[PDB]
Amino acid sequence: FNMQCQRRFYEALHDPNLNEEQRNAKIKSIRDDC
Amino acid sequence: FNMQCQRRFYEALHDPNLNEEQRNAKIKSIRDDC
Amino acid sequence: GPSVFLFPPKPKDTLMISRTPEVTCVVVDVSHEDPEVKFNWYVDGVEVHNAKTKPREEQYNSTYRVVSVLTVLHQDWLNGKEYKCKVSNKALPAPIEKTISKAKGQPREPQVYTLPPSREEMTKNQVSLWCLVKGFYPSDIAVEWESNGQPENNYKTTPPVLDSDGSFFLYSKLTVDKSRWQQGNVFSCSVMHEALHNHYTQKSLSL
Amino acid sequence: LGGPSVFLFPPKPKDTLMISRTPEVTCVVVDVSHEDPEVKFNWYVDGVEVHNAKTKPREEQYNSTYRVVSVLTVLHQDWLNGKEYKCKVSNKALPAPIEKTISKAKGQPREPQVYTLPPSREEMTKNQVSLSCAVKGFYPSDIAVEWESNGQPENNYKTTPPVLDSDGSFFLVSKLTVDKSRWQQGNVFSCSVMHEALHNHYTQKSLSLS
């Protein structure tokens, strides 16, 4: 598997500066483009 | 626990030369007089 | 409606002659109206009368749980005797009959290995001692931990897991304080299975 | 449940944790009579109906019936955050629709401790040796364990189910079977553990003859 995307995902998952909408948006970009 | 009691039982349980009655009698003697 | 469950004795109880093996007949969901439950115990088709029917315990859901316990002979269970429980109740069309015997299959002798704590675990105040027990058949087994002859109160055994060769394997975890290990305190893993000589084996582990 | 029976299966632990995977909730319906075939699925995420489902009908089972499954892709974060997933099953040979709900186990998550154990000295007699991966102190029991050597996956392993410990946490042991020669040659065997309480939901512990 790709560790970079995994790191990016866990970062977005636990970022306190992101709300539900922003968290899901970031995760979606990781899931699709990473 | 009494290992001797356990040893004597396993041997009586598996003794090819004993019939049900003889094996049950031997096992009883072991169990009661540990 | 009323449901009947027939449980075999504890693996340890059938294997150790100092113990008392017993077959348990559990009856659940008995209506308040007609609580009378009649048990008939059969051993190789012949009716036995040594059963002790424990007083009817009341459940929160307004149901009754009636249990009958039947003391068995170690040799009788191990030699293959069939234990039948017949349960009669008026809220039942016909009496429920349940039959149990020893687990089938060719028994296989378990190999017992003691694994010390990992070098990484030595940073924690409590360490883990392991007991790998593998190649046993059938799953009926009892695993225990002792020290200086007296048992340990901080251990948990995994359920038997099926190996690729068709036999079973398990791990028993013993949790001790790190200092306990570091003295040279001896810890024993005792395993009880029908295929082991004397139904018993003990493997030791120390620093 | 009731015959036709409805079973709802949670996503695979690995799938919800790894962004490279696609976690899904599976809605299986068994014992669906030969006479009455068609079945309708209605998926609900915390009340709200969703339509991204891959609805499936009949697939014959021995006792003159059919197996009616349904796949609904879920967001990793949505599962791990505690969202409830509902499945409404509709059938003509059924008096009322069956509704099953599944969610991630509630409670404070605890970090798993991964330890590798070499084979016992008493096992160095057999032509095949066992490598152990002790995984303890984790919460909830949702976890995934894999073995690998030189980047390539090692699949001759068997993992115990999570076992409840005295402190309320879960533990397990993964046993990998390897040849005595391979272990004695110096080969490095790694154990990969995936859990929510772990950083990046992933850790790897290696073991070799050292």
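Residues displayed in chain C correspond, in order, to Swiss-Prot positions 120-326.
How was it done? The header gives X-ray crystallography, 2.6 Å.
Each Cβ is built from the backbone N, Cα and C atoms, and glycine gets one as well.
What Swiss-Prot records for C:121-220 is domain 'Ig-like 2', and it gives sequence analysis as the kind of evidence. What Swiss-Prot notes for the published mutagenesis of C:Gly120 to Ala is this: Reduces the affinity for FCGR1A about 40-fold. Abolishes binding to FCGR2A and FCGR3A. Impairs ADCC of virus-infected cells by monocytes. Decreases binding to complement component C1q. Decreases complement-dependent cytotoxicity. Under its mutagenesis annotations, Swiss-Prot gives C:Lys205 to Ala the following note: Does not affect binding to FCGR1A. Only slightly affects binding to FCGR2A and FCGR3A. Impairs binding to complement component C1q. Impairs complement-dependent cytotoxicity.
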Taking helix as H, G and I and strand as E and B in DSSP, count the residues of the domain 'Ig-like 2' (C:121-220) in helix, strand and coil.
11 helix, 51 strand, 38 coil
Cα separation, C:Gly120 (mutagenesis position) to C:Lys205 (mutagenesis position) (Å, whole number):
16
Check C:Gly120 (mutagenesis position) against DSSP and tell me helix, strand or coil, would you?
coil
